[PDB]
Amino acid sequence: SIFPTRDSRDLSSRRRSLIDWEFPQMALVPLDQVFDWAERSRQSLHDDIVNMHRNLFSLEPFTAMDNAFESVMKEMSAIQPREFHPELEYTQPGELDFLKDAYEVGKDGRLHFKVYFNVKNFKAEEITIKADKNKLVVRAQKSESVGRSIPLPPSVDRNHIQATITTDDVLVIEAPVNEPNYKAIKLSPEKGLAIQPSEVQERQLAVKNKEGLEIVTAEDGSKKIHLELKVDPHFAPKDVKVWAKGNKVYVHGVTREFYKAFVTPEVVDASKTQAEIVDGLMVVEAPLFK
Amino acid sequence: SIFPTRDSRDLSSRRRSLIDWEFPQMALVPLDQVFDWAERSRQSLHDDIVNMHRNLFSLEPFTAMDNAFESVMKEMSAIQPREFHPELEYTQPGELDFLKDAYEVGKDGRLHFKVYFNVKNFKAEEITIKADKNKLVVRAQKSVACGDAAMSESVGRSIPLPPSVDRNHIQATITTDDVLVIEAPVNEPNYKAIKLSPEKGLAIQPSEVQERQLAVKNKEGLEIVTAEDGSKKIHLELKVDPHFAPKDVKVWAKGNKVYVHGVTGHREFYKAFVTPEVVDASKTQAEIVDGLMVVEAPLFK
């Protein structure tokens, strides 16, 4: 048997404390997604492993490799933001397209950024890893250093980056993502990480009567894309998915069907994307980084 | 500038381990469900609190109250399981109907069993709480006067306590406005299928699976299946029109009664069944694959 304890608040207030509480699952990938992901992942386990090894980032002559990376970023920043036919333009795989598949749930249930490097013939002591601004750098030294530099979205937690080399020589680098849009996340094999718009009563994303792509300035100087699309009212939230492929944003609805796409001069921080479709007008916003 | 550590596993071993992992959220109420709950809960906090106070369990002369409880459970055990019209029969409030709303998310994100008791005129130290078999027992008792050992007659209240509720983690708290709150998490409820709503309380949404996990005894209707060990569960089979998608059907309990509702587009149906024992609702399972829905839920007395 046991004895109760006195509280300090009435019923009402104790129930209010519960109502406004920060439940753990609000900071974890939704159960349905994790379940579906786990299910299909074991069915393709053997092939996915084979493909992972087949697509490991290789380490190349550092200096040359790093400049090539800088020119890519530099060139990209010269793109003029515009809309394009998703099925006709940019159909060729792009340099930053791997970011689409860099997100995966971790054992802690949170969303994580994970990338894989081939480090065969190198020892852990010969490998350094740095995160400066929005680029991750892997450098190995035996004669000159070899390495790899890649975009590292701002949302990836720099204080919790982990790095281990498997027995089959795969450098794994991962870190959780801070504050991704958990409620809207959809994990799919194709799109990788997409978000589903929410039907709201009170919009949280400012409408601006500007139909199309815009690129504004977040509440702190940084940039972010703003899209306004007029879509048939016969489209429900569950019929629409927004996703990113490097510096490109794709929107696809099917119930009736549409497919839009936009290229920008910066990389899209996908897991932080937000979309609210209501009254035939869907507005998408997502942070951008370079 | 960090340096990597060498692991003891190969890549595929690590992956297989992640895939079969027991993710935290697989033991928590689904995010959307919690979100929607809190959303509408604040929208109706006032009224909800009114009704709660108006429906608090009271403590009564212990011996009498306990006899009454055994009586009610005895009468119930004599019920002949059968289907009944959900809108025209068992329309009056029942003794175990509170169970439909005893389920609620807790701060730890798990599904909890929560019951409230009016405990005015009692100090937290005068109240005792214990779990005996499948019943929750609350007993209070105060002295008659200061300086004398004599006690007043014990008052109390006993209620059905589903087997799934965790006996080792019961917590009891008395508010400032005299409402004894008793909570406890539920062990392994059907988290993925849970649908919370004020009207149905805790409902289950059947799943469309390729591999039927529940048995098909090829016979429509309700059936009380008894296992070698003595355990009992309800097994319900229903042929439903193919136009009904899993998301169009909901199953839920109200004490010793089970309700099934389906509506799509435009067609709908509404069936109900009464049993001689209490349903352990959160443990309910339902799968509807190609016209045949099967529902199984543990029974208990």
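We're sticking with Swiss-Prot numbering for chain B, so the shown stretch reads 2-266, 279-314, in order.
When the header is checked for method, it gives X-ray crystallography, 2.5 Å.
For all residues, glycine too, the Cβ spot is worked out from N, Cα and C.
Copied over from Swiss-Prot, here are the features:
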type	residues	note
DOMAIN	B:95-200	domain 'sHSP 1'
MUTAGEN	B:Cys147 to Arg	Abolishes formation of tetramers. No effect on dimerization
Local Cβ density at B:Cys147 (mutagenesis position) - other Cβ atoms counted within 10 Å: 5
Å between Cα atoms of B:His279 and B:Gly266 (gap: 12 unmodelled residues): 4
DSSP residue counts for the domain 'sHSP 1' (B:95-200), split into helix, strand and coil: 11 helix, 48 strand, 47 coil
